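A.B. asks: The following block contains the structure, expressed as structure tokens.
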Amino acid sequence: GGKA
Amino acid sequence: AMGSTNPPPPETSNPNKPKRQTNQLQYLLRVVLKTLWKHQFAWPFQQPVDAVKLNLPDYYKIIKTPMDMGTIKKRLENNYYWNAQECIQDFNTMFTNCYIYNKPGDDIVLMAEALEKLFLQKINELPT
């Protein structure tokens, strides 16, 4: 996934 | 990220800043922070955002007024505040920063929203  | 650093964190003591211990600040620490701190979704917000570790080199390009509950807790414990509004504003800075940096629906944004819901429930009952 990800926080940018 | 290579020579990447985090800014120094926000101050949690300032000897030349006027301080008070109000009934509302005691409740902010006793009720509102102990409640949010224990929450299942508190963990991203219990310390400053570690942009180095999380590999988020634009974090502190976008967020210029960082705030976290680790900071708020130390401030409440060290009686940093003059009044409850100063403290509530730090909480709102932390939630807004998250909504600014991230995008609706992101896990982090759901965590912040759960915590903010809870925040507000508890702050409704702030004694005058």
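Indices start at 1 and increase along the chain as displayed.
The backbone N, Cα and C atoms fix where each Cβ goes, and this holds for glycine too.
These came from Swiss-Prot, pasted as-is:
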type: DOMAIN; residues: B:20-126; note: domain 'Bromo 1'
type: MUTAGEN; residues: B:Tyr101 to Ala (Swiss-Prot position 139); note: No effect on acetylated histone binding
type: MUTAGEN; residues: B:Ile108 to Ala (Swiss-Prot position 146); note: No effect on acetylated histone binding
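On this model, are these features tucked inside or out on the surface, and what's nearby?
C.D. replies: With DSSP states grouped into helix (H, G, I), strand (E, B) and coil, the domain 'Bromo 1' (B:20-126) comes out at 67 helix, 0 strand, 40 coil.
Here the Cβ of B:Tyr101 (mutagenesis position) has 20 other Cβ atoms within 10 Å, regardless of which shown protein chain they belong to.
Packing around B:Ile108 (mutagenesis position) is summarised by its Cβ count: 17 other Cβ atoms lie within 10 angstroms of its Cβ, all protein chains included.
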A.B. asks: At the Cα level, what's the spacing in Å between B:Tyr101 (mutagenesis position) and B:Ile108 (mutagenesis position), rounded?
C.D. replies: 10
